[PDB]
Amino acid sequence: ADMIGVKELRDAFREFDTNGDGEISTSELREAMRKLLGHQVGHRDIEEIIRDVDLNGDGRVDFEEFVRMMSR
Ligand SMILES: [Ca+2]
């Protein structure tokens, strides 16, 4: 019931979850940011990003919190 638009986001969201839970957790996040950034330190910043995103109460990013974090 939806054409191109938010699906692309799913593409990323897919590569995000290396396993299969449709949920990017600090562990999965770091792995994600690592593939793009890599090297360097600062882990608190990672969780900080997942903490200020929105977390309706799961302290984690989901296709929803992920869609709002990607947009500008
Ligand atoms: Ca959330």
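Here chain A follows Swiss-Prot, giving residues 299-370 in order.
Structure determined by solution NMR.
Every residue, even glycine, has its Cβ placed from backbone N, Cα and C.
Residues annotated as domain 'EF-hand 3' in Swiss-Prot: 302-337. Sequence-distant contacts of the domain 'EF-hand 3' (302-337) (same chain, six or more residues past either end, CB-CB distance under 8 Å): 344-345, 347-348, 356, 358-361, 364-365, 368.
For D315 (mutagenesis position), applying a Cβ distance below 8 Å and a minimum sequence separation of six or more within one chain yields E321, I322, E326. In Swiss-Prot, a published mutagenesis experiment is listed as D315 to A, annotated Loss of binding to ITPRs; when associated with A-238; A-240; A-317; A-352 and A-354.
Around the Cβ of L353 (Ca(2+) 2 binding site), the same chain contributes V359, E363, each under 8 angstroms and 6 or more positions distant in sequence. If you look up Swiss-Prot, you'll see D315, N317, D319, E321, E326, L353, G357, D360 marked as Ca(2+) 2 binding site, on the strength of experimental evidence.
Taking the Cβ of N317 (mutagenesis position) as reference, residues of its chain lying under 8 Å away and at least six apart in sequence are, in sequence order, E326. Mapped onto three states, the DSSP output places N317 (mutagenesis position) in coil. Looking at Swiss-Prot, you'll find the mutagenesis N317 to A noted as follows: Loss of binding to ITPRs; when associated with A-238; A-240; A-315; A-352 and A-354.
Using a 10 Å Cβ-Cβ cutoff, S323 (mutagenesis position) registers 17 neighbours. In Swiss-Prot, a mutagenesis experiment is listed as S323 to A, annotated with the note Loss of phosphorylation and loss of calcium release by InsP(3).
Residues or ranges marked as domain 'EF-hand 4' by Swiss-Prot: 339-370. Note: the domain 'EF-hand 4' (339-370) comprises 17 helix, 2 strand, 13 coil (DSSP; helix = H, G, I, strand = E, B).
Quoted from Swiss-Prot for the published mutagenesis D352 to A: Loss of binding to ITPRs; when associated with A-238; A-240; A-315; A-317 and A-354. Using a 10 Å Cβ-Cβ cutoff, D352 (mutagenesis position) registers 15 neighbours.
Counting every protein chain shown, the Cβ of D356 (Ca(2+) 3 binding site) has 13 other Cβ atoms within 10 Å. If you look up Swiss-Prot, you'll see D352, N354, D356, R358, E363 marked as Ca(2+) 3 binding site, on the strength of experimental evidence.
Same-chain residues at least 6 positions away in sequence with a Cβ under 8 Å from that of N354 (mutagenesis position) are, in sequence order, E362, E363. Under its mutagenesis entries, Swiss-Prot includes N354 to A with the note: Loss of binding to ITPRs; when associated with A-238; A-240; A-315; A-317 and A-352.
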Near ligand 1 by the Cβ criterion (under 6 Å), the recorded positions from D315, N317, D319, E321, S323, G357 are none
Within the same chain, the residues 6 or more beyond the ends of the domain 'EF-hand 4' (339-370) and with Cβ under 8 Å of it are 304, 307-308, 310-311, 314, 320-324, 327-328, 331
Ordered by sequence, the long-range same-chain Cβ contacts of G357 (Ca(2+) 2 binding site) under 8 Å (at least 6 apart) are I348, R349
